[PDB]
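Worksheet: one structure, shown below.
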Amino acid sequence: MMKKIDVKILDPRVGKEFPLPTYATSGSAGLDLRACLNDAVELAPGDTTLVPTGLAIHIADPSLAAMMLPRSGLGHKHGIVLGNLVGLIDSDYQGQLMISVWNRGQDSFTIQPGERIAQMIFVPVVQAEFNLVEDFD
Amino acid sequence: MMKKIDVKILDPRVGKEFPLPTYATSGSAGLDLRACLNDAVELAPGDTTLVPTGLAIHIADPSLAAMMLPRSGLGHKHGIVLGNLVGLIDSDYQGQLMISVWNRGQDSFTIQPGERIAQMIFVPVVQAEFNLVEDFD
Amino acid sequence: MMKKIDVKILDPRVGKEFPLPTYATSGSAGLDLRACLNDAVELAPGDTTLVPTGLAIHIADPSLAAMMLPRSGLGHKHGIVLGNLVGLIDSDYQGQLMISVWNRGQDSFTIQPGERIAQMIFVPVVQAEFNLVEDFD
Ligand SMILES: O=c1ccn([C@H]2C[C@H](O)[C@@H](COP(=O)(O)OP(=O)(O)O)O2)c(=O)[nH]1
Ligand SMILES: O=c1ccn([C@H]2C[C@H](O)[C@@H](COP(=O)(O)OP(=O)(O)O)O2)c(=O)[nH]1
Ligand SMILES: O=c1ccn([C@H]2C[C@H](O)[C@@H](COP(=O)(O)OP(=O)(O)O)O2)c(=O)[nH]1
Ligand SMILES: [Mn+2]
Ligand SMILES: [Mn+2]
Ligand SMILES: [Mn+2]
(Lines of atoms letter the chains of each structure in order from A and count residues from 1; the text may use other names and numbers.)
(Lines give C-alpha, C1' and ligand atoms only; values in the text may rest on other atoms or scores of the structure.)
(Ligands and ions follow the chains in the order given, each with its own letter.)
Protein backbone atom coordinates (compact mmCIF):
# COMPACT_ATOMS: atom_id res chain seq x y z
CA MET A 1 0.00 0.00 0.00
CA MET A 2 1.42 3.33 -0.95
CA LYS A 3 1.09 6.87 0.43
CA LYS A 4 2.64 10.19 -0.63
CA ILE A 5 3.93 12.03 2.38
CA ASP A 6 5.00 15.68 2.47
CA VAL A 7 8.65 16.22 3.51
CA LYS A 8 10.45 19.52 4.25
CA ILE A 9 14.25 19.55 3.94
CA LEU A 10 15.66 21.49 6.93
CA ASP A 11 19.41 21.05 6.12
CA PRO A 12 20.60 21.56 2.56
CA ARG A 13 22.87 18.47 2.67
CA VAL A 14 19.75 16.25 2.93
CA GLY A 15 19.05 14.93 -0.57
CA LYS A 16 22.66 15.71 -1.58
CA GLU A 17 25.60 14.64 0.71
CA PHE A 18 23.15 12.84 3.05
CA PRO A 19 20.70 11.02 0.77
CA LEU A 20 16.97 11.13 1.48
CA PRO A 21 15.62 7.92 3.08
CA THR A 22 14.54 5.31 0.43
CA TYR A 23 13.28 1.67 0.46
CA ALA A 24 15.89 -0.81 -0.77
CA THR A 25 13.35 -3.10 -2.54
CA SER A 26 9.73 -3.10 -3.48
CA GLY A 27 9.27 -5.55 -0.56
CA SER A 28 11.05 -3.60 2.22
CA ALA A 29 8.88 -2.75 5.24
CA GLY A 30 11.06 0.12 6.48
CA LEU A 31 13.43 2.81 5.24
CA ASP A 32 16.82 3.70 6.74
CA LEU A 33 17.30 7.10 8.41
CA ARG A 34 20.62 8.95 8.22
CA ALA A 35 22.49 10.99 10.79
CA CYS A 36 22.63 14.68 9.80
CA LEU A 37 25.76 15.71 11.72
CA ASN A 38 28.65 18.13 11.02
CA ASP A 39 31.19 15.77 12.58
CA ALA A 40 31.27 12.27 14.07
CA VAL A 41 29.84 11.72 17.58
CA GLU A 42 31.59 9.25 19.89
CA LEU A 43 28.99 7.43 21.95
CA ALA A 44 30.29 5.70 25.10
CA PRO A 45 28.74 2.52 26.55
CA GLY A 46 25.51 3.32 28.38
CA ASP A 47 25.22 6.83 26.93
CA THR A 48 22.40 8.52 24.87
CA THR A 49 22.74 11.24 22.21
CA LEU A 50 20.11 13.12 20.18
CA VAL A 51 20.78 12.81 16.42
CA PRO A 52 19.08 15.14 13.89
CA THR A 53 17.81 13.87 10.50
CA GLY A 54 17.75 17.34 8.85
CA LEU A 55 14.16 16.73 7.74
CA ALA A 56 10.53 17.03 8.82
CA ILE A 57 7.59 14.96 7.65
CA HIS A 58 3.87 15.62 7.82
CA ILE A 59 1.96 12.34 7.69
CA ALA A 60 -1.31 14.33 7.94
CA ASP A 61 -3.73 11.33 7.78
CA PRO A 62 -4.85 10.44 11.36
CA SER A 63 -5.27 6.76 10.24
CA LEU A 64 -1.45 6.47 9.88
CA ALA A 65 1.54 6.71 12.17
CA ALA A 66 5.25 5.94 11.88
CA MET A 67 7.46 3.90 14.19
CA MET A 68 11.22 4.36 14.38
CA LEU A 69 13.19 1.19 15.22
CA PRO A 70 16.83 0.20 15.60
CA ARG A 71 18.57 -1.41 12.67
CA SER A 72 19.02 -5.13 13.31
CA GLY A 73 22.79 -5.33 12.62
CA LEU A 74 23.64 -2.23 14.69
CA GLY A 75 21.48 -3.40 17.58
CA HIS A 76 22.54 -7.07 17.63
CA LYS A 77 26.24 -6.65 16.77
CA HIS A 78 27.07 -3.21 18.24
CA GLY A 79 24.38 -2.53 20.83
CA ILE A 80 23.36 0.65 18.98
CA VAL A 81 19.63 1.06 19.53
CA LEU A 82 17.11 3.75 20.52
CA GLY A 83 16.97 5.51 23.88
CA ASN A 84 13.14 5.58 23.74
CA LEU A 85 13.20 1.97 22.33
CA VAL A 86 10.60 2.72 19.69
CA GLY A 87 9.96 6.25 18.39
CA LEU A 88 6.26 6.95 17.71
CA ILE A 89 5.56 9.71 15.10
CA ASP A 90 2.09 11.34 15.19
CA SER A 91 0.21 12.26 12.04
CA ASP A 92 0.04 15.94 13.13
CA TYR A 93 3.73 16.22 14.05
CA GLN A 94 5.56 18.74 11.82
CA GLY A 95 8.86 19.23 13.67
CA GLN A 96 12.25 17.82 12.79
CA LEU A 97 12.45 14.03 12.98
CA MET A 98 14.95 13.29 15.80
CA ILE A 99 16.62 9.97 16.69
CA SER A 100 17.46 9.10 20.33
CA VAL A 101 20.54 6.88 19.89
CA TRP A 102 21.53 4.73 22.91
CA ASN A 103 24.56 2.51 23.31
CA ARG A 104 23.24 -0.50 25.28
CA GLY A 105 26.48 -2.50 24.86
CA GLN A 106 30.02 -2.46 26.25
CA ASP A 107 32.05 -0.87 23.42
CA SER A 108 32.27 2.77 22.44
CA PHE A 109 30.81 3.51 18.98
CA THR A 110 31.45 6.27 16.45
CA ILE A 111 28.30 7.74 14.91
CA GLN A 112 29.35 9.09 11.50
CA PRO A 113 27.65 11.83 9.45
CA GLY A 114 25.44 10.21 6.76
CA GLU A 115 25.36 6.77 8.43
CA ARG A 116 22.12 4.75 8.26
CA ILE A 117 21.62 4.60 12.05
CA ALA A 118 17.90 3.63 12.45
CA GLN A 119 14.89 2.69 10.33
CA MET A 120 11.22 3.72 10.13
CA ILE A 121 7.93 2.02 9.16
CA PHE A 122 4.49 3.52 8.48
CA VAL A 123 1.62 1.53 10.00
CA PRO A 124 -2.11 2.11 10.13
CA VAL A 125 -3.40 3.13 13.58
CA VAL A 126 -6.88 3.18 15.16
CA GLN A 127 -7.98 5.83 17.66
CA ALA A 128 -9.93 4.26 20.52
CA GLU A 129 -13.00 5.73 22.21
CA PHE A 130 -13.47 4.13 25.60
CA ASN A 131 -16.91 2.76 26.42
CA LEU A 132 -17.25 2.33 30.18
CA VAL A 133 -18.78 -0.97 31.30
CA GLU A 134 -19.49 -2.79 34.57
CA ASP A 135 -18.63 -6.20 33.09
CA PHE A 136 -17.21 -7.51 29.82
CA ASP A 137 -19.01 -9.94 27.47
CA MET B 1 -10.06 5.17 11.93
CA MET B 2 -12.07 4.93 15.07
CA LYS B 3 -13.13 2.07 17.36
CA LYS B 4 -15.16 1.98 20.58
CA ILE B 5 -13.45 -0.20 23.13
CA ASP B 6 -15.01 -1.49 26.35
CA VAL B 7 -13.15 -0.39 29.53
CA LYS B 8 -13.74 -1.52 33.14
CA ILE B 9 -12.55 0.81 35.92
CA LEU B 10 -10.86 -1.34 38.61
CA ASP B 11 -9.81 1.52 40.98
CA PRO B 12 -12.28 4.28 41.76
CA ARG B 13 -9.63 7.03 41.38
CA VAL B 14 -9.39 6.21 37.64
CA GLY B 15 -11.53 8.79 35.82
CA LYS B 16 -11.34 11.09 38.87
CA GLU B 17 -7.94 11.77 40.61
CA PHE B 18 -6.13 9.75 37.88
CA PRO B 19 -7.74 10.79 34.59
CA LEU B 20 -8.69 8.17 32.01
CA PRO B 21 -6.23 7.96 29.07
CA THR B 22 -7.16 10.40 26.21
CA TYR B 23 -5.62 11.50 22.87
CA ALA B 24 -4.17 15.02 22.98
CA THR B 25 -5.17 15.89 19.37
CA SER B 26 -7.24 14.48 16.60
CA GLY B 27 -3.90 13.52 14.98
CA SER B 28 -2.24 11.72 17.93
CA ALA B 29 -1.28 8.09 17.26
CA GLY B 30 -1.13 7.06 20.92
CA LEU B 31 -2.64 7.86 24.31
CA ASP B 32 -0.73 8.33 27.58
CA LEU B 33 -1.19 5.80 30.40
CA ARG B 34 -1.09 6.87 34.06
CA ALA B 35 0.39 5.20 37.11
CA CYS B 36 -2.33 4.09 39.54
CA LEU B 37 -0.30 4.07 42.77
CA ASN B 38 -1.06 4.95 46.42
CA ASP B 39 2.36 6.53 46.91
CA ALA B 40 5.44 7.33 44.81
CA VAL B 41 7.80 4.49 43.82
CA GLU B 42 11.55 5.18 43.74
CA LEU B 43 13.10 3.28 40.87
CA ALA B 44 16.88 2.80 41.05
CA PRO B 45 19.13 2.56 37.97
CA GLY B 46 18.83 -0.86 36.35
CA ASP B 47 15.70 -1.82 38.30
CA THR B 48 12.17 -2.89 37.10
CA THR B 49 8.81 -2.31 38.85
CA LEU B 50 5.27 -3.38 37.92
CA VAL B 51 2.91 -0.38 37.74
CA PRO B 52 -0.90 -0.83 37.74
CA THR B 53 -3.20 1.32 35.55
CA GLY B 54 -6.36 0.64 37.61
CA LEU B 55 -8.20 -0.34 34.43
CA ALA B 56 -8.95 -3.24 32.10
CA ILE B 57 -9.78 -3.09 28.41
CA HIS B 58 -11.43 -5.62 26.14
CA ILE B 59 -10.43 -4.97 22.53
CA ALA B 60 -12.58 -7.96 21.48
CA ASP B 61 -11.96 -7.71 17.68
CA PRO B 62 -9.23 -10.26 16.70
CA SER B 63 -8.19 -7.92 13.80
CA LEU B 64 -6.86 -5.39 16.37
CA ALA B 65 -4.15 -5.34 19.01
CA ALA B 66 -2.54 -2.68 21.20
CA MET B 67 1.14 -1.94 21.73
CA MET B 68 2.45 -0.18 24.84
CA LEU B 69 5.57 1.96 24.27
CA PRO B 70 7.78 4.25 26.34
CA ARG B 71 7.15 7.96 26.18
CA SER B 72 9.86 9.66 24.11
CA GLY B 73 10.89 12.32 26.67
CA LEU B 74 11.03 9.89 29.61
CA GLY B 75 13.00 7.35 27.60
CA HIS B 76 15.47 9.76 25.94
CA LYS B 77 16.00 12.19 28.83
CA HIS B 78 15.50 9.97 31.91
CA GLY B 79 16.03 6.41 30.70
CA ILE B 80 12.51 5.47 31.85
CA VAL B 81 11.28 2.80 29.44
CA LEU B 82 9.58 -0.61 29.50
CA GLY B 83 11.04 -3.78 30.98
CA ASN B 84 9.45 -5.88 28.20
CA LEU B 85 10.42 -3.11 25.66
CA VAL B 86 7.07 -3.21 23.93
CA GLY B 87 3.90 -4.47 25.65
CA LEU B 88 1.62 -6.45 23.32
CA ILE B 89 -2.12 -6.51 24.33
CA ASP B 90 -4.26 -9.33 22.87
CA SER B 91 -7.81 -8.77 21.72
CA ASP B 92 -9.11 -11.43 24.17
CA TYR B 93 -7.19 -10.11 27.19
CA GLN B 94 -9.54 -8.87 29.94
CA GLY B 95 -7.19 -8.47 32.92
CA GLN B 96 -5.78 -5.29 34.37
CA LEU B 97 -3.47 -3.40 32.02
CA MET B 98 -0.02 -3.48 33.70
CA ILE B 99 3.11 -1.47 32.83
CA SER B 100 6.61 -2.96 33.31
CA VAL B 101 8.68 0.17 34.04
CA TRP B 102 12.48 -0.19 33.70
CA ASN B 103 15.15 2.36 34.50
CA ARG B 104 17.78 1.82 31.76
CA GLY B 105 19.80 4.91 32.75
CA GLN B 106 22.15 5.97 35.56
CA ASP B 107 19.93 8.18 37.77
CA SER B 108 17.28 7.13 40.24
CA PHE B 109 13.75 8.22 39.23
CA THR B 110 10.59 8.87 41.24
CA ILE B 111 7.44 7.37 39.72
CA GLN B 112 4.56 9.55 40.97
CA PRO B 113 0.88 8.56 41.30
CA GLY B 114 -1.06 9.91 38.27
CA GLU B 115 2.06 10.48 36.12
CA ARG B 116 1.82 9.78 32.37
CA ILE B 117 4.53 7.08 32.36
CA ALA B 118 3.96 5.21 29.02
CA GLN B 119 1.75 5.38 25.93
CA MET B 120 -0.35 2.94 23.89
CA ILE B 121 -1.38 2.59 20.21
CA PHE B 122 -4.01 0.35 18.60
CA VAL B 123 -2.87 -1.27 15.36
CA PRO B 124 -4.50 -3.74 13.01
CA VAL B 125 -3.00 -7.25 13.16
CA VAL B 126 -3.17 -10.27 10.83
CA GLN B 127 -3.20 -13.86 12.08
CA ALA B 128 -0.94 -16.06 9.96
CA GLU B 129 -1.66 -19.63 8.88
CA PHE B 130 1.56 -21.33 7.88
CA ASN B 131 1.63 -23.12 4.54
CA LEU B 132 4.53 -25.57 4.45
CA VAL B 133 6.60 -25.53 1.27
CA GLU B 134 9.77 -27.17 -0.07
CA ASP B 135 10.88 -24.00 -1.89
CA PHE B 136 9.72 -20.39 -2.12
CA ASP B 137 8.63 -18.64 -5.34
CA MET C 1 -7.87 -10.93 9.42
CA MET C 2 -6.16 -14.01 8.17
CA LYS C 3 -3.28 -14.68 5.76
CA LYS C 4 -1.61 -17.90 4.59
CA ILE C 5 2.12 -17.53 4.71
CA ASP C 6 4.64 -19.89 3.10
CA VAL C 7 7.10 -21.48 5.58
CA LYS C 8 10.18 -23.63 4.84
CA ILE C 9 11.40 -25.96 7.59
CA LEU C 10 15.23 -25.71 7.73
CA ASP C 11 15.81 -28.10 10.70
CA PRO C 12 13.92 -31.39 10.82
CA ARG C 13 13.13 -31.03 14.56
CA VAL C 14 10.89 -28.02 13.73
CA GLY C 15 7.31 -29.30 13.65
CA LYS C 16 8.37 -32.36 15.70
CA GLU C 17 10.57 -31.93 18.86
CA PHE C 18 10.35 -28.11 18.52
CA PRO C 19 6.72 -27.36 17.63
CA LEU C 20 5.89 -24.89 14.86
CA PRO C 21 4.76 -21.47 16.18
CA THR C 22 0.94 -21.33 16.77
CA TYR C 23 -1.57 -18.80 18.24
CA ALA C 24 -2.88 -19.82 21.66
CA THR C 25 -6.42 -18.45 21.06
CA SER C 26 -8.48 -17.08 18.27
CA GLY C 27 -7.89 -13.65 19.89
CA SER C 28 -4.08 -13.76 20.27
CA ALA C 29 -2.20 -10.97 18.47
CA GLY C 30 1.14 -12.78 18.34
CA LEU C 31 2.64 -16.26 18.18
CA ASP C 32 5.54 -17.58 20.29
CA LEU C 33 8.85 -18.43 18.61
CA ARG C 34 11.01 -21.32 19.84
CA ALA C 35 14.76 -21.66 20.19
CA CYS C 36 16.15 -24.24 17.74
CA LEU C 37 19.33 -25.22 19.62
CA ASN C 38 21.26 -28.49 20.08
CA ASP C 39 22.05 -27.68 23.71
CA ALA C 40 21.21 -24.97 26.26
CA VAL C 41 22.94 -21.57 25.98
CA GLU C 42 23.92 -19.76 29.19
CA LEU C 43 23.42 -16.04 28.71
CA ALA C 44 25.26 -13.80 31.20
CA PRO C 45 23.95 -10.38 32.32
CA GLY C 46 24.53 -7.78 29.62
CA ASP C 47 25.32 -10.33 26.91
CA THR C 48 23.69 -11.00 23.46
CA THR C 49 23.39 -14.32 21.59
CA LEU C 50 21.95 -15.16 18.15
CA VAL C 51 19.27 -17.87 18.40
CA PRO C 52 18.08 -19.79 15.29
CA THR C 53 14.39 -20.71 14.77
CA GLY C 54 15.10 -23.51 12.24
CA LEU C 55 12.58 -21.96 9.85
CA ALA C 56 12.17 -19.39 7.09
CA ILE C 57 9.04 -17.50 6.13
CA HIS C 58 8.12 -15.67 2.95
CA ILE C 59 5.46 -13.05 3.68
CA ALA C 60 5.52 -12.07 -0.03
CA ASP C 61 2.80 -9.35 0.13
CA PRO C 62 4.52 -5.89 0.32
CA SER C 63 1.47 -4.57 2.30
CA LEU C 64 2.48 -6.78 5.28
CA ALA C 65 5.43 -7.02 7.62
CA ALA C 66 6.19 -8.89 10.85
CA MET C 67 7.58 -7.54 14.11
CA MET C 68 9.41 -9.73 16.62
CA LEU C 69 8.98 -8.67 20.28
CA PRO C 70 10.09 -9.93 23.68
CA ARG C 71 7.68 -12.04 25.68
CA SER C 72 6.23 -10.01 28.54
CA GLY C 73 7.04 -12.45 31.39
CA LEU C 74 10.63 -13.09 30.23
CA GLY C 75 11.28 -9.38 29.74
CA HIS C 76 9.66 -8.10 32.96
CA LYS C 77 10.66 -10.93 35.32
CA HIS C 78 13.99 -12.14 33.85
CA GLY C 79 15.25 -9.26 31.72
CA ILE C 80 15.30 -11.52 28.64
CA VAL C 81 14.52 -9.29 25.67
CA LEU C 82 15.80 -8.59 22.15
CA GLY C 83 19.21 -7.15 21.29
CA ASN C 84 17.70 -5.16 18.39
CA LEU C 85 14.66 -4.33 20.64
CA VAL C 86 12.15 -5.02 17.89
CA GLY C 87 12.93 -7.30 14.93
CA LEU C 88 11.43 -6.06 11.65
CA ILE C 89 10.80 -8.79 8.98
CA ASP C 90 10.47 -7.63 5.35
CA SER C 91 7.95 -9.14 2.97
CA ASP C 92 10.76 -10.16 0.54
CA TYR C 93 12.99 -11.73 3.21
CA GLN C 94 13.46 -15.49 2.63
CA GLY C 95 16.34 -16.32 4.99
CA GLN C 96 16.19 -18.08 8.33
CA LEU C 97 14.28 -16.17 11.00
CA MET C 98 16.88 -15.31 13.68
CA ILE C 99 16.30 -13.98 17.22
CA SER C 100 18.80 -11.58 18.86
CA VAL C 101 18.40 -12.46 22.56
CA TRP C 102 19.79 -9.93 25.07
CA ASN C 103 19.98 -10.23 28.83
CA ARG C 104 19.24 -6.68 30.07
CA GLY C 105 19.03 -7.75 33.74
CA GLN C 106 21.42 -8.80 36.52
CA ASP C 107 21.00 -12.61 36.63
CA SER C 108 22.41 -15.20 34.27
CA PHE C 109 19.73 -17.07 32.28
CA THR C 110 19.66 -20.48 30.64
CA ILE C 111 18.16 -20.51 27.14
CA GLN C 112 16.80 -24.04 26.62
CA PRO C 113 16.19 -25.83 23.30
CA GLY C 114 12.47 -25.60 22.40
CA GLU C 115 11.74 -22.72 24.81
CA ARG C 116 9.25 -20.03 23.71
CA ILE C 117 11.76 -17.15 23.91
CA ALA C 118 10.10 -14.34 21.83
CA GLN C 119 6.87 -13.62 19.95
CA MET C 120 5.91 -12.24 16.53
CA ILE C 121 3.00 -10.22 15.09
CA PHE C 122 2.04 -9.51 11.47
CA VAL C 123 0.96 -5.92 10.83
CA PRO C 124 -0.03 -4.06 7.70
CA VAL C 125 2.59 -1.56 6.48
CA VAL C 126 2.46 1.39 4.06
CA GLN C 127 5.37 2.34 1.80
CA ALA C 128 5.86 6.11 1.74
CA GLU C 129 6.76 8.20 -1.30
CA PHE C 130 8.18 11.52 -0.19
CA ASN C 131 6.72 14.65 -1.74
CA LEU C 132 9.10 17.57 -1.25
CA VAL C 133 7.50 20.81 -0.08
CA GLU C 134 8.61 24.29 0.99
CA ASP C 135 5.93 24.53 3.70
CA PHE C 136 3.33 22.22 5.23
CA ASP C 137 -0.44 22.86 5.20
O1 LIG D 1 15.17 -9.89 14.65
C2 LIG D 1 15.35 -9.95 13.43
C3 LIG D 1 15.40 -8.83 12.58
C4 LIG D 1 15.60 -9.07 11.22
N5 LIG D 1 15.71 -10.37 10.67
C6 LIG D 1 15.88 -10.53 9.23
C7 LIG D 1 14.57 -10.17 8.50
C8 LIG D 1 14.85 -8.80 7.89
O9 LIG D 1 14.12 -8.65 6.69
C10 LIG D 1 16.37 -8.82 7.72
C11 LIG D 1 17.02 -7.44 7.74
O12 LIG D 1 16.68 -6.74 8.93
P13 LIG D 1 17.11 -5.19 9.09
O14 LIG D 1 16.41 -4.62 10.33
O15 LIG D 1 16.84 -4.46 7.78
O16 LIG D 1 18.65 -5.19 9.45
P17 LIG D 1 19.95 -4.50 8.85
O18 LIG D 1 19.76 -3.43 7.80
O19 LIG D 1 21.03 -4.41 9.86
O20 LIG D 1 20.50 -5.76 8.02
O21 LIG D 1 16.88 -9.62 8.81
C22 LIG D 1 15.64 -11.44 11.50
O23 LIG D 1 15.75 -12.60 11.09
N24 LIG D 1 15.46 -11.21 12.85
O1 LIG E 1 12.03 8.98 18.28
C2 LIG E 1 11.22 9.92 18.22
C3 LIG E 1 9.99 9.94 18.90
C4 LIG E 1 9.19 11.07 18.72
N5 LIG E 1 9.54 12.15 17.87
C6 LIG E 1 8.62 13.28 17.71
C7 LIG E 1 7.39 12.84 16.90
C8 LIG E 1 6.29 12.72 17.95
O9 LIG E 1 5.03 13.02 17.36
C10 LIG E 1 6.75 13.69 19.03
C11 LIG E 1 6.24 13.36 20.43
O12 LIG E 1 6.62 12.03 20.79
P13 LIG E 1 6.03 11.39 22.16
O14 LIG E 1 6.38 9.89 22.17
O15 LIG E 1 4.56 11.74 22.29
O16 LIG E 1 6.89 12.01 23.34
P17 LIG E 1 6.55 12.80 24.67
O18 LIG E 1 5.11 12.84 25.13
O19 LIG E 1 7.66 12.70 25.66
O20 LIG E 1 6.84 14.29 24.14
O21 LIG E 1 8.19 13.66 19.00
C22 LIG E 1 10.73 12.10 17.20
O23 LIG E 1 11.10 13.01 16.46
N24 LIG E 1 11.53 10.99 17.39
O1 LIG F 1 3.09 -4.60 28.98
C2 LIG F 1 2.22 -5.49 29.01
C3 LIG F 1 2.25 -6.64 28.20
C4 LIG F 1 1.19 -7.54 28.34
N5 LIG F 1 0.10 -7.32 29.22
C6 LIG F 1 -0.99 -8.29 29.27
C7 LIG F 1 -1.81 -8.23 27.98
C8 LIG F 1 -1.39 -9.48 27.21
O9 LIG F 1 -2.47 -9.95 26.42
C10 LIG F 1 -0.95 -10.42 28.33
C11 LIG F 1 0.08 -11.46 27.90
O12 LIG F 1 1.22 -10.82 27.34
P13 LIG F 1 2.37 -11.73 26.65
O14 LIG F 1 3.34 -10.80 25.90
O15 LIG F 1 1.72 -12.82 25.81
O16 LIG F 1 3.23 -12.34 27.83
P17 LIG F 1 3.66 -13.81 28.27
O18 LIG F 1 3.42 -14.94 27.30
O19 LIG F 1 4.87 -13.78 29.14
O20 LIG F 1 2.55 -14.03 29.42
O21 LIG F 1 -0.41 -9.57 29.36
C22 LIG F 1 0.08 -6.19 29.97
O23 LIG F 1 -0.83 -5.94 30.76
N24 LIG F 1 1.13 -5.30 29.84
MN1 LIG G 1 18.11 -3.08 6.61
MN1 LIG H 1 3.41 12.54 24.00
MN1 LIG I 1 2.11 -15.00 25.71
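Numbering starts at 1 and runs along the chain as displayed.
Positions of Cβ are set from backbone N, Cα and C atoms, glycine also.
Copied over from Swiss-Prot, here are the features:
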- B:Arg71, B:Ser72, B:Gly73, B:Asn84, B:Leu88, B:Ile89, B:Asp90, B:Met98: substrate binding site (BINDING)
- B:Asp90 to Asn: Reduces catalytic activity 40000-fold (MUTAGEN)
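Features as recorded by Swiss-Prot, highlighted on the structure.
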residue	record	Cβ neighbours (10 Å)
B:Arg71	substrate binding site	21
B:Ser72	substrate binding site	20
B:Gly73	substrate binding site	12
B:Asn84	substrate binding site	25
B:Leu88	substrate binding site	22
B:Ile89	substrate binding site	18
B:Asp90	mutagenesis position	19
B:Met98	substrate binding site	15
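Residues from the recorded positions list (B:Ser72, B:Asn84, B:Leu88, B:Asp90, B:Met98) with a C-beta closer than 6 Å to any atom of ligand 2: B:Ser72. Residues B:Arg71, B:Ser72, B:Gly73, B:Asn84, B:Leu88, B:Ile89, B:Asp90, B:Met98, recorded as binding substrate, reach a greatest CA to CA spacing of 27 Å. With a CB cut-off of under 6 A applied against ligand 3, none of the binding-site residues B:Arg71, B:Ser72, B:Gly73 are retained. Ranking the binding-site residues B:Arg71, B:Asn84, B:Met98 by the distance of their Cα atoms from the Cα of B:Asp90 (mutagenesis position) places B:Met98 first.
Using a CB-CB cutoff of under 8 Å against chain C, the recorded positions that qualify from B:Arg71, B:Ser72, B:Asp90 are B:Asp90.
According to DSSP, B:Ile89 (substrate binding site) is assigned to a strand segment. Among the recorded positions B:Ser72, B:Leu88, B:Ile89, B:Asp90, the ones with a Cβ under 8 Å from a Cβ of chain A are B:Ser72.
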